[PDB]
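First up is the structure itself, then whatever we jot down about it.
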Amino acid sequence: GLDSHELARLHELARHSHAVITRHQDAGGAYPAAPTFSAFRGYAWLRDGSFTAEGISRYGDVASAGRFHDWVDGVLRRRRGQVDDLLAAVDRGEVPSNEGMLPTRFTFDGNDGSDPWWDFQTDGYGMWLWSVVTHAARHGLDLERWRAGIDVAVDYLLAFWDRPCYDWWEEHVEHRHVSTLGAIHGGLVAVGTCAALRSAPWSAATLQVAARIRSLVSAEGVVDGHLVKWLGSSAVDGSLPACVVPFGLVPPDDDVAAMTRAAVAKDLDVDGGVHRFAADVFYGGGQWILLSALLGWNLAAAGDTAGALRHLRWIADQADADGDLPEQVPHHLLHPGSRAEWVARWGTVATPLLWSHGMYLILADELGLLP
């Protein structure tokens, strides 16, 4: 379904995506979120990094992806005692405050880059488990290389999966977000169904907790046949298709998958560019490359190759003269009056966003289009 013109361009954007991710990978293995964006420079996220790593793993750069997993593993093993102390606190009936939880932003040397009171999130730990397992399976690697870090993440998530936290977008700490729950589920199912991990002490528990997550989403996270943004809401969020592919709450052909893809398309997808959520005012609420890629990935997995391609083409159209993909573009803005103050404060939109490139690689690969 692509002509030679399109193929050449999409192949080039794939090569460039690989190049810009690997060129900016830190010496210690972390993937930065956005090396030139003021507010993000110097920091790594497990969310961004895990999707980036999956794109790189699909592309076939085993070395680069492995260095990312090395980095994350080492960062997590260093938190073994912090996690053990959090668990001991819970066992004494002294539930830790958000301020004591594991961080969202990491520095490249593995320290807290931000204060979790202000940005506590559990999704990234779930994404990392999904990513490392998927990588190891793809390339025939021994997970013992990263196991002790996996153990920290699993223990943490088994204890804290059901806690309110900020969403992927760093908002609404009091709620429980379906794409956060989904990310955790995906990680837990990945480890709980991995034969190499069959003897882990937590093996059965991971699948039981994943089932508990699905119970919670069934009870409070589905309305009118579609997933919703957070438990007890009616609205959708552009992150929700991740709950289908890759995180596996429901198969791609499930009615809830179909209805969720349709609700996201209707409420949030303008001309192929997917918004985060209706109330989004960040940079005026623009169209996010990674979310168009996520929707495209989900459409491909459901057999809607044409829909997947339309989203891939939209993303390619947002590459700048160097091939770099921004976080978002303003062709359609949900709240245009809010944009100028974000631009004043933080500068122009992050570009390249490594996660944008990682998602592009995933969707290109799903469509068989890597060079």
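Chain A is numbered as in Swiss-Prot, which gives 9-379 for the residues shown.
Method of determination (from the header): X-ray crystallography, 1.2 Å.
Using the three backbone atoms N, Cα and C, a Cβ is placed for every residue, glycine included.
Here Swiss-Prot flags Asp175, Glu335 as active site, proton acceptor. Summarising the annotation, Swiss-Prot assigns active site, proton donor to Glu178 and lists a curator's inference as the type of evidence. Among the features that Swiss-Prot reports, substrate binding site is placed at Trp125. Recorded in Swiss-Prot as a mutagenesis result, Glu178 to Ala carries the remark: Loss of glucohydrolase activity. Quoted from Swiss-Prot, the note on mutagenesis experiment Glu335 to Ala is: Loss of glucohydrolase activity.
The Cα of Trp125 (substrate binding site) lies closest to that of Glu178, out of the recorded positions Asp175, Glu178, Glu335. Here the CA atom of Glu335 (mutagenesis position) lies 15 Å from the CA atom of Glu178 (mutagenesis position). For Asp175 (active site, proton acceptor), the count of additional Cβ atoms within 10 Å of its Cβ stands at 22 [all protein chains shown]. Counting Cβ atoms from all protein chains shown, the residue listed as 'substrate binding site' has 12 others lying within 10 Å of its own Cβ. A sphere of 10 angstroms centred on the C-beta of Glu178 (mutagenesis position) encloses 15 other C-beta atoms. Note: the CA-CA distance between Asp175 (active site, proton acceptor) and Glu335 (mutagenesis position) rounds to 17 Å. Around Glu335 (mutagenesis position), the same-chain residues at least 6 positions away in sequence with a Cβ under 8 Å from its Cβ are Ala42, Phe45, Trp296, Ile297, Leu298, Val357, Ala358, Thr359, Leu361, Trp363, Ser364.
In the three-state DSSP reading, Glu178 (mutagenesis position) counts as coil.
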